[PDB]
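Notes to accompany the following structure.
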Amino acid sequence: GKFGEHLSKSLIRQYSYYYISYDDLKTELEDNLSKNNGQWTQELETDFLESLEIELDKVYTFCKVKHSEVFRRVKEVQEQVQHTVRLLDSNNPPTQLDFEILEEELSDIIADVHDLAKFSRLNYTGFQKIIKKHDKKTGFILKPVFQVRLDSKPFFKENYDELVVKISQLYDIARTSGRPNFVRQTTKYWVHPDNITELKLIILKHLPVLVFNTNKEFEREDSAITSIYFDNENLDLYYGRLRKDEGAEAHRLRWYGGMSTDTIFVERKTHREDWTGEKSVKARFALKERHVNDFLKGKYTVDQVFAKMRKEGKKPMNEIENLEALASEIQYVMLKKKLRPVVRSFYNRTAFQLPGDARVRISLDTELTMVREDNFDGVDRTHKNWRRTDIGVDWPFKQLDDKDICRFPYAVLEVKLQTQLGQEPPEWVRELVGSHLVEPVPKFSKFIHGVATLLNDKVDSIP
């Protein structure tokens, strides 16, 4: 009534005529009743139902025009945006200037959808308010009669749910300026044993030494990386890795820290030639030391190996089945190729990294040593074991015969960068790498070096 006409004055500026004539209908109700001394008739009702059907048809059609008009701008931009995306890969590319315009046009449609929605709703509220006022002031029933007429001609039933979702989808393309990060680097350097400490102290200031929670304080023992490499009498695996053969496997049994360590890593490296397009892999499974000799024989089955892991329930069966397939393959090769402990690789690793920072990550391998594990010269070193027991991690292994050990003259410094595009690596790294402490050099194999050095007499190809 009064609150309905006062709020009606808050209509959209541009559209004043297209809007409901509430005042004109409120006058028709009060003027006809005053004339008939507060009484409504069959004649007055049919004439008032005419006025309402005139305004309903006026609104329904305008809204059927503006609805198609705003849907036109949508079709036009949906098309232009879909073609812009196609042009991202083609010879003619779309610059950032293009997306700025597309966004500008969407913002304009957003304004229109808003105005269309505000109008449809304001009008429907008016019709509801006028029918409610008529049925009150007269004893005539018009609410369910007129509802049939409103439902047959809906402008208010517009969901906009799909339009809004589409506008956001299109706007996101303009926001993401198309269809929608750093650079890695790994360098190895030789370090002369005179600089191991100086270099360690330098790195220390910037990056802390990575210490694993060893259930006890640090001991030199805790940095030892011992790896027993396997090959046969004919040194098949060595030649394969040496000639960089496609699919060339290298088998090694690794343990971290001192002799107290019971968890042994059964590792395998598969070489993949660049022509395949596939990268080389490294795969491993953990094994208790008390089971190693028995496993390599075939006596300790793969199903026995992983029985505890299956029962533990921590790992998904898919992963377990892959680890089982791995162990099975490693077990097959050891037997079929008659592999035996051939050469031991030892070195101490000091890692340097800031927690949750990968911009710079350094590692230093020191006391690089290759020891004989074979029986190719008649001398049984292992004594039917997977490693010799006359040595531990007790470098420089003085007890060993001079011809069984190769104490490598240098240390290896590995610098792993992850530099975000546009930015540079820290100046401290650039200064260190360019200093008298490190020498530039490419990666080498401790297995190949060990076999070629210690088994010089057995090998024909020496790099």
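Numbering starts at 1 and runs along the chain as it is shown here.
We read in the header that X-ray crystallography, 3.0 Å was used to get this structure.
Note: Cβ is positioned from N, Cα and C throughout, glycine not excepted.
Per Swiss-Prot, the features are as follows:
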type	residues	note
ACT_SITE	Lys446	active site
BINDING	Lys188, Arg252, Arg254, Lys269, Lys282, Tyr347, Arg349	ATP binding site
BINDING	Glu414	Mn(2+) binding site
MUTAGEN	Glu414 to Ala (Swiss-Prot position 426)	Reduces ATP turnover and polyP synthesis
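On the structure: features taken from Swiss-Prot.
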{"residue": "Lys188", "record": "ATP binding site", "CB count, 10 Å": "16"}
{"residue": "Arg252", "record": "ATP binding site", "CB count, 10 Å": "22"}
{"residue": "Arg254", "record": "ATP binding site", "CB count, 10 Å": "16"}
{"residue": "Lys269", "record": "ATP binding site", "CB count, 10 Å": "17"}
{"residue": "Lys282", "record": "ATP binding site", "CB count, 10 Å": "9"}
{"residue": "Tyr347", "record": "ATP binding site", "CB count, 10 Å": "21"}
{"residue": "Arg349", "record": "ATP binding site", "CB count, 10 Å": "16"}
{"residue": "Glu414", "record": "mutagenesis position", "CB count, 10 Å": "16"}
{"residue": "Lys446", "record": "active site", "CB count, 10 Å": "22"}
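Among the residues the record lists as binding ATP, namely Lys188, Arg252, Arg254, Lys269, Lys282, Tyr347, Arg349, the two farthest apart have Cα atoms separated by 22 Å. Chain tracing stops at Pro180 and picks up again at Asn181, leaving 12 residues unmodelled; the C-alpha atoms of these two are 13 Å apart. The residue listed as 'active site' carries a helical DSSP state (H, G or I). Each residue contributes its Cα atom, and for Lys269 (ATP binding site) and the residue listed as 'active site' these two points are 13 Å apart.
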